[PDB]
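Structure record follows, encoded as C-alpha cells.
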Protein chains: 2
Amino acid sequence: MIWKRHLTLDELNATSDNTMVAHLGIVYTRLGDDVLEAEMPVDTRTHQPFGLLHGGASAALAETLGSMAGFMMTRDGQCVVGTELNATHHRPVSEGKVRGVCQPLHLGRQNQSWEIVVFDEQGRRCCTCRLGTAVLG
Amino acid sequence: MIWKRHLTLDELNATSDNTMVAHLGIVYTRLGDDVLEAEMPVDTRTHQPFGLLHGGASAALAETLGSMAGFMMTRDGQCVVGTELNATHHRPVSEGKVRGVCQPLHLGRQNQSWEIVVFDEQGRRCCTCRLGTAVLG
Ligand SMILES: CC(C)(COP(=O)(O)OP(=O)(O)OC[C@H]1O[C@@H](n2cnc3c(N)ncnc32)[C@H](O)[C@@H]1OP(=O)(O)O)[C@@H](O)C(=O)NCCC(=O)NCCSCC(=O)c1ccccc1
Ligand SMILES: CC(C)(COP(=O)(O)OP(=O)(O)OC[C@H]1O[C@@H](n2cnc3c(N)ncnc32)[C@H](O)[C@@H]1OP(=O)(O)O)[C@@H](O)C(=O)NCCC(=O)NCCSCC(=O)c1ccccc1
C-alpha cells in the first residue's frame, strides 16, 4: 500500500472545490492500494468545437490524477507540482464519461513519474499519459 | 499567411461556444500570418487545490491553440485532431491571466507540429508545449 498520506474519496473530492478539477466535472471514484481513479464527463465542459472530447481535458484529467496521487505520497509541509506532462491521443471520444486510471512508475524522494491511462465508456484505451512531478519542501 | 482557411478573430472566438474553450474562459487575442494567440484567466476555473494555475489548464490552452491552428490548415472535407501533446511547467502562476502563443514547427500534409509557449503577465515563460496534429480526409 503505497500511500503515505491517507485521504478518503470524500476528502479527495472536497479538494476539488473552486478548482479546475470540479470545474471539469471530475470526480474521484476509486482509491486502491496503488491506484487512483476518477471519472470525467464528455459534455460541453470538456468538448472541442467539433463534438469530440478535447485533448486538453484528458491532459488535465491526467495531471490532476498524477498530482493528487503524488500528493498522497508525501508528508505534511510537502507540496507536489507537475513538471512534465505528455499525452498520446489514440482514439476519439464523442460521448459518455471517461475514466482515468493512475498508477506509479517511479516514486522518488524529490521526483515521481505517474502513468495515467484514459478509457472511454466501452473500456477502450483512448489516451496514454505520463506525468513527471517534483516533491517540494 | 500560412493558413488554408482565412478566418477572423471573431470567427475563432465563435467556435468556443459550448466547449471547454469557453468553459475555461479562453479568448483568442491575435490571429496573425503565422501565429495564433489566446488569453486564459488564472482563477477558480483554472486553479489547482493549492492556489496555483493547474498544469492541465496550460495543457488545455496549448491543445486548443495548436488544434485550431491545425484546423486552419484543413480544406473543407477535412478535420483536424491532436495526436501528441507534451508540456513543461517552468514557473507557477497564481493570479491574473496567462497568454499562449502558437507558431508552426512543421507543416506536412498529413502531420503538423506546433509550438505553444505560455507567458505570465510579466512576459515570463511559464510553460512550453509541443502539439502534434493530424489532418484527416
Ligand atoms: C486518426 C488517428 C490520429 C490515427 O488513426 P489510426 O492510428 O489509424 O487509428 P485507427 O484508425 O486504427 O483507430 C481509430 C478510430 O478512428 C476511426 N475513424 C476515423 N474517421 C472515421 C469516420 N469518418 N467514421 C468512422 N470512424 C472513423 C477509426 O475507424 C478508428 O475506429 P476503430 O477503433 O473502430 O477502428 C487516431 O489515432 C485518433 O483519432 N486519435 C484521437 C485524436 C483525438 O481525439 N484528439 C483529441 C481531440 S482533437 C484535438 C482538440 O482537442 C481540439 C481542440 C480545439 C479545436 C479542435 C480540436
Ligand atoms: C519547482 C520547480 C519544478 C523547480 O524549481 P526551480 O527551477 O529550481 O525554481 P527556481 O530556482 O527558479 O526558484 C523558484 C522560482 O519560481 C518562482 N516561485 C517559486 N516559489 C513560488 C511560489 N511559492 N509562488 C509563486 N512563485 C514562486 C520564483 O519566482 C522563482 O523564480 P525567480 O527566482 O526567478 O524569481 C519549478 O520549475 C516550478 O515551480 N514549475 C511550475 C510547477 C507548476 O506550477 N505545475 C502546475 C501546477 S501543480 C500540478 C497540478 O496542476 C495539480 C492539479 C491537481 C492537484 C494538484 C496539483
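According to its header, this structure was worked out by X-ray crystallography, 1.9 Å.
Here the Cβ of each residue, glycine as well, is placed from N, Cα and C on the backbone.
Some features that Swiss-Prot has for this protein:
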MUTAGEN   B:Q48 to A  Loss of activity
MUTAGEN   B:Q48 to N  290-fold decrease in activity toward salicylyl-CoA
BINDING   B:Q48, B:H54, B:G55, B:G82, B:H89, B:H90, B:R91, B:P92  substrate binding site
MUTAGEN   B:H54 to A  229-fold decrease in activity toward salicylyl-CoA. Loss of activity toward benzoyl-CoA
MUTAGEN   B:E63 to A, D or Q  Loss of activity
ACT_SITE  B:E63  active site, nucleophile or proton acceptor
MUTAGEN   B:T64 to S  13-fold decrease in activity toward salicylyl-CoA
MUTAGEN   B:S67 to A  140-fold decrease in activity toward salicylyl-CoA
MUTAGEN   B:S67 to C  104-fold decrease in activity toward salicylyl-CoA
MUTAGEN   B:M68 to V  47-fold increase in catalytic efficiency toward 1,4-dihydroxy-2-naphthoyl-CoA and 10-fold increase in catalytic efficiency toward lauroyl-CoA. Does not affect catalytic efficiency toward benzoyl-CoA
MUTAGEN   B:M68 to A  130-fold decrease in activity toward salicylyl-CoA
Which listed residue (B:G55, B:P92) has most other Cβ within 10 Å, given these are binding-site residues: B:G55
Near-A candidates in B:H54, B:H89, B:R91, the recorded positions, by Cβ under 8 Å: B:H54, B:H89
Integer Cα-Cα distance in angstrom, B:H54 (mutagenesis position) to B:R91 (substrate binding site): 12
Candidate mutagenesis positions B:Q48, B:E63, B:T64, B:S67, B:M68, pick with smallest Cα gap to B:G55 (substrate binding site): B:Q48
Secondary structure of B:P92 (substrate binding site) (DSSP, helix/strand/coil): coil
Nearest-integer angstrom distance between the alpha carbons (Cα) of B:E63 (mutagenesis position) and B:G82 (substrate binding site): 7
